[PDB]
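Undergrad: Dumping the structure here so I can ask a few things about it.
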Number of protein chains: 2
Amino acid sequence: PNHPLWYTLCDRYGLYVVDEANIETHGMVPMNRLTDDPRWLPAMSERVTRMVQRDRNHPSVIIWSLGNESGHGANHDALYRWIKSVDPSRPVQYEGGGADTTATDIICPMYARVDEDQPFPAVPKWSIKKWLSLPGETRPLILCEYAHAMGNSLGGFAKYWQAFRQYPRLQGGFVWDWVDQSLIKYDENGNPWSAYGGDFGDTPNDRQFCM
Amino acid sequence: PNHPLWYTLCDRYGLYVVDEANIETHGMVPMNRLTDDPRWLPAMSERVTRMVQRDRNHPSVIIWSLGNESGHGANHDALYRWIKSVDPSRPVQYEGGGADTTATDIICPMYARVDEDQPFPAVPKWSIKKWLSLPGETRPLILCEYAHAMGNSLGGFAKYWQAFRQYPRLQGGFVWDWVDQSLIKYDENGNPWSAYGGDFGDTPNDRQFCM
Ligand code: NA
Ligand code: NA
Ligand code: NA
Ligand code: NA
């Protein structure tokens, strides 16, 4: 959840907001080790419930999200239903565990390609066009993340937009991402330069991947 | 409906058969002028009902077809339901009126393209990939006719097969078609040659379009 003023500005300037619980357990092995554990349900529940209680009156918030990259655990299903029960006014989405689980109203993959399948075991990323028409699938598809804009990037962006416009159930996505996470450091003369992972003696680190 | 031996041969050699009623009213304006007329239901009903009564024991017949290019009329809906009631063992398909009407269990367009939409009014031919995922659509798609093999043709054939293999619900199609409808004439020397429309003083005619 963001700084409270963010929602007020989005209400007033006009932007649709996906408000997202502060839950990410990416580093766990496997990713849902905590989120499938009933011992972590209380802690997870507070990150979802207290977000809803705070932000539910904002018109800019149109979709609730259960967090990011925490696999798919039984705790997600429980909290999905909790939101559906207390706030029927907003769809709930969640990407973890293959982007189309029972804890999401919207197929919301990250970095699924337009035409090319990436058939990873258990959590494949289908071509977005193909994904829509998988047997039994009826939901809209909106990428929670696509077109990773790292450095000299955004090649193939037009291919996404051509597809979004042609397919009714392809309703767009959220680019990753808005602003480089570089930090300012100073040289011996006090001149500022843009720093990234590893520049603060921080180790281990993932270098320029924050930008 | 074919010569009865065809079905015996398809049974024994192993070919899947779409058995199709002898109804085509292509030349009407609009195409459903007679098929939507209850006055023509009796004539229509015999062409469907007597086909089903003859061929229903042939294993090679896997799908029934209500005919060809006769628009979509109320008579189709009645006869669709007649077959479903008497023979639940086979899906019923029919292309007329836009290939996805209430008279067909299978989206069965003719000459719909792989990627390109052809948005004709009333009866659009959507890209086959797009068609599958239109809001509320769940049926399988199998083209009753595609890859018009007229003369030096079948360009872009590989594109259909790439799509058929990638998309579960694209389950193939029927090439148009098997054999040139040319007829043998003889010259002044008694030597045989291949003839098409117009070569018999027949007029009006559509020339080589029978090949
Ligand atoms: Na769209
Ligand atoms: Na990053
Ligand atoms: Na297929
Ligand atoms: Na022809």
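Since chain A takes its numbers from Swiss-Prot, the residues it shows come out as 394-604.
For this deposited structure, the header notes the method as X-ray crystallography, 2.2 Å.
Using the three backbone atoms N, Cα and C, a Cβ is placed for every residue, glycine included.
Just lifted these from Swiss-Prot, have a look:
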ACT_SITE  A:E462  active site, proton donor
ACT_SITE  A:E538  active site, nucleophile
BINDING   A:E417, A:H419, A:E462  Mg(2+) 1 binding site
BINDING   A:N598  Mg(2+) 2 binding site
MUTAGEN   A:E462 to H  Slowly inactivates galactosidase activity by reducing the binding of magnesium. It increases binding specificity
MUTAGEN   A:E538 to Q  10000-fold decrease in the beta-galactosidase activity
MUTAGEN   A:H541 to E, F or N  Poorly reactive with galactosyl substrates. Less stable to heat than wild-type
MUTAGEN   A:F602 to A  Decreases the stability of the loop 794-804
Undergrad: Express the distance between the Cα positions of A:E462 (mutagenesis position) and A:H419 (Mg(2+) 1 binding site) as a whole number of Å.
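TA: Computed Cα spacing between A:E462 (mutagenesis position) and A:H419 (Mg(2+) 1 binding site) is 5 Å.
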Undergrad: To the nearest whole angstrom, what is the C-alpha distance linking A:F602 (mutagenesis position) and A:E538 (mutagenesis position)?
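TA: One finds 15 Å between the Cα atoms of these residues.
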Undergrad: Cα of A:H419 (Mg(2+) 1 binding site) to Cα of A:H541 (mutagenesis position): how many Å, rounded?
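TA: Counting only the Cα atoms, the answer is 18 Å.
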Undergrad: Quick check: with A:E417, A:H419, A:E462 left out, which same-chain residues have Cβ atoms within 8 Å of the centroid of the Mg(2+) 1 site Cβ atoms?
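TA: Near the Mg(2+) 1 site, beyond A:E417, A:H419, A:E462, sit A:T418, A:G420, A:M424, A:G460, A:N461, A:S463, A:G489.
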Undergrad: Cα-Cα separation of A:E538 (mutagenesis position) and A:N598 (Mg(2+) 2 binding site), in Å?
TA: 23
Undergrad: Please identify which of A:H419, A:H541 has the densest Cβ environment, defined as other Cβ atoms within 10 Å, among these recorded positions.
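TA: Counting Cβ neighbours within 10 Å, the top one is A:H541.
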Undergrad: I'd like to verify something. Among the recorded positions A:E417, A:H419, A:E462, A:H541, A:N598, A:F602, which ones have a C-beta closer than 6 angstroms to some atom of ligand 2?
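TA: The recorded positions passing the 6 Å Cβ test are A:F602.
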Undergrad: Rounded to the nearest angstrom, how far is the Cα of A:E417 (Mg(2+) 1 binding site) from the Cα of A:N598 (Mg(2+) 2 binding site)?
TA: 18
Undergrad: Restricting to the chain of A:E417 (Mg(2+) 1 binding site) and a gap of 6 or more, list residues whose Cβ falls under 8 Å of its Cβ, or answer none.
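TA: Listed in sequence order, they are A:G460, A:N461, A:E462, A:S463.
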Undergrad: For A:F602 (mutagenesis position), what is the tally of other C-beta atoms lying within 10 angstroms of its C-beta?
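TA: A:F602 (mutagenesis position) is surrounded by 10 other Cβ atoms within 10 Å.
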Undergrad: Taking 10 A as the limit, how many CB atoms besides its own sit near the CB of A:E462 (mutagenesis position)?
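TA: Its Cβ shell of radius 10 Å holds 16 other Cβ atoms.
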Undergrad: Mind giving me a neighbour count for A:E538 (mutagenesis position)? Other Cβ atoms within 10 Å of its Cβ, every protein chain shown.
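TA: A:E538 (mutagenesis position) is surrounded by 18 other Cβ atoms within 10 Å.
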Undergrad: Within 10 Å of the Cβ of the residue listed as 'Mg(2+) 2 binding site', how many other Cβ atoms can be counted across all chains shown?
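TA: Within a 10 Å radius of the Cβ of the residue listed as 'Mg(2+) 2 binding site' lie 14 other Cβ atoms.
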